[PDB]
Amino acid sequence: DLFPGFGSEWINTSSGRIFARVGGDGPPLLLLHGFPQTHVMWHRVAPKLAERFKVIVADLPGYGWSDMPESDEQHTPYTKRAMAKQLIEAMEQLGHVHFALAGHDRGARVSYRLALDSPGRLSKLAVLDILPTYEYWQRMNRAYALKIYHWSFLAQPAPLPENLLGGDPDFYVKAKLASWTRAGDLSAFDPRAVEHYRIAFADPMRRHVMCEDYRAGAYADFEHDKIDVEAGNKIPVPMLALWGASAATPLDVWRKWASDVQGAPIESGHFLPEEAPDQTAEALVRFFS
Amino acid sequence: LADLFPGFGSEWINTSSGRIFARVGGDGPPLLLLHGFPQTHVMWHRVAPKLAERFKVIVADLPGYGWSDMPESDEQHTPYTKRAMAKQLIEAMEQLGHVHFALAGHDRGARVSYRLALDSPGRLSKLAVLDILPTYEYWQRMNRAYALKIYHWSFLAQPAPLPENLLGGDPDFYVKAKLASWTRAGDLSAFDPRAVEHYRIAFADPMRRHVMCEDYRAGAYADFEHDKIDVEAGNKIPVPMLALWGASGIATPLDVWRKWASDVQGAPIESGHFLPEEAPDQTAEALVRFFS
Ligand SMILES: [Cl-]
Ligand SMILES: [Cl-]
Ligand SMILES: [Cl-]
């Protein structure tokens, strides 16, 4: 238990339960993790946020201890549009129809898709260390193909990645965690947190969900994004983009997708809330207050 | 493992970079045949007998592949770059007394072949490249559609030991799925099962898999840089050239090779990627006519 003073809830939805740690009081704030992690990646910043907010730390649909909806040929329940609908249902179970939202990695993709589809749900939005899925794929030249190979590899038709990942999943997940930190090793993480990530990744069913998520990320999610950029749609919700310091700035890019956005680099690799918990917490608290 | 070249001799040829295994048959003008990934010299077994009626045919395992030695690699993947492989095979051919010869390559072996022609054109009378575009052209094309369709160029090029460790759990599944994936029908039916077993046994050796990853790492880095120098100088291969590709293989490929070669002809064949196994009579005929 990495969340002192937080409850544990499975929240019912039409697509399956969402697991969350729930703590604090005040305005509601939902925190969404990404790959290859779970809700526990927020354990270092959740307490400072809970000083001021009611904090709901949720496992994404099919991740962690959340239920795994059956997928289909277009990967629908693991599209960011579907994940956002499911988390909107979960927040309604708690009586939250207007809330603050911060996401990281895949959870940040859920979050900006939520803001594009249903802006009235959000008071404020923070996205951590991402650009829109459309922008990634538009940037996908030799240098990007090499640097972020896993967007194409994990999106290969089943069972190719599932088969490869089964041989030594501990090694793959630990290498991903290490490779995207400033330090290049696991020293930025709490070993208890790494064990949560390892345990989740050890399950073949959980890994299949992850591949479905990246398949959606290459196909429907991209198409959904393309419709908005073609329509000139921008997020109206007050928005914060944080990114790890370790091409146009991320702020230059999000200003093209959002009409009220501020942003800043954090001295950190990808995993801002774990590598740079103090700076990340401070920036979020200032933003959401 | 089957002998798929009835009556061909066998040689290990010493070079400064390690031994090259070859099957050798026929008589006449010398013709070197180079395989690619994830195969070995035996992929030429359905066309080599026909070629051997007209040529002295040398069917070699690439450096580090099949039964050729595996040089230790380095931080720039040097021995598995196509420039280094071409230098090594030039040495091997010199050991046989061939300093000017005909060359046909497929897949990685075709990349060795056009690099050989760019670096050392005087070594070649004529050259054929099967189902490839230049490495520079593949990476230039890179966008979302190609990243998704041809993922393995970026996957196998990731820093060791990532692809090595992913390939280790079930290597048979991966090599068979690749072989099947690039044929016209998408299954293994085009291959002789005895040839598949050669490919499988090679891929079952972690040292051989590491070489393959080093080949793709070179393919992403030094090989691409070597190509980039030539295209930005407008260097074109002067050696008479044939480009043969499968209609369900690459991707107009002739238009691409006309930018890289000043005397090139080409044709498609109805086939997936593996032209000499999927379309042996047509491939043999095209080669015999071109080299004759
Ligand atoms: Cl992401
Ligand atoms: Cl190739
Ligand atoms: Cl190609």
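Chain A uses Swiss-Prot numbers throughout; the residues present, in order, are 6-251, 257-299.
Determined by X-ray crystallography, 1.5 Å, according to the entry header.
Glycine is no exception: its Cβ is also placed from the backbone N, Cα and C atoms.
Annotation source Swiss-Prot lists active site, nucleophile at A:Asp110, citing experimental evidence. Per Swiss-Prot, active site, proton acceptor is recorded for A:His280. As annotated by Swiss-Prot, fluoroacetate binding site applies to A:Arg111, A:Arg114, A:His155, A:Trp156, A:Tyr219, with the evidence given as experimental evidence. In Swiss-Prot, a published mutagenesis experiment is listed as A:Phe40 to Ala, annotated Reduced catalytic rate. Minor effect on substrate affinity. The mutagenesis experiment A:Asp110 to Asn is recorded by Swiss-Prot, whose note states: Loss of enzyme activity. Quoting Swiss-Prot on the mutagenesis of A:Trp156 to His: Reduced catalytic rate. Reduced substrate affinity. One entry in Swiss-Prot concerns the mutagenesis experiment A:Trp185 to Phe. Its note says: Reduced catalytic rate. Minor effect on substrate affinity. According to Swiss-Prot, the mutagenesis experiment A:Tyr219 to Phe carries this note: Reduced catalytic rate. Minor effect on substrate affinity. For the published mutagenesis A:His280 to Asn, Swiss-Prot gives the following note: Abolishes hydrolysis of covalent reaction intermediate.
Features recorded in Swiss-Prot, as mapped to the structure shown.
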residue	record	contacts (Cβ under 8 Å, 6+ apart)
A:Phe40	mutagenesis position	A:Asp110, A:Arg111, A:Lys181, A:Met215, A:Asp218, A:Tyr219
A:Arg114	fluoroacetate binding site	A:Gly39, A:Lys85, A:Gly108, A:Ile135, A:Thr138, A:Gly222, A:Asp226
A:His155	fluoroacetate binding site	A:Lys181, A:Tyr219
A:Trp156	mutagenesis position	A:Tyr141, A:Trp142, A:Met145, A:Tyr219, A:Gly222, A:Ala223
A:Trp185	mutagenesis position	A:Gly279, A:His280, A:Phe281
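Between A:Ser251 and A:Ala257, the deposited structure omits 5 residues, and the straight-line distance between their CA atoms comes to 14 Å. One residue stands out among the recorded positions A:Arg111, A:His280 for having the most other Cβ atoms within 10 Å of its Cβ: A:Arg111. Binding-site extent for fluoroacetate: residues A:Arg111, A:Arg114, A:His155, A:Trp156, A:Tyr219, maximum pairwise Cα distance 16 Å (rounded to the nearest whole number). A Cβ within 8 Å of the Cβ centre of A:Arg111, A:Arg114, A:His155, A:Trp156, A:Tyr219, the residues given for fluoroacetate, is found for these other residues of the same chain: A:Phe40, A:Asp110, A:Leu159, A:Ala160, A:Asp218, A:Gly222.
Following the DSSP three-state reduction, the secondary structure of A:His155 (fluoroacetate binding site) is helix. DSSP classifies A:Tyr219 (mutagenesis position) as helix under the three-state reduction. Residues A:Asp110, taken from the recorded positions A:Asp110, A:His155, A:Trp156, A:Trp185, A:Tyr219, are distinguished by a CB atom under 6 angstroms from ligand 1. The secondary structure of A:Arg114 (fluoroacetate binding site), as reduced to three states from DSSP, is helical.
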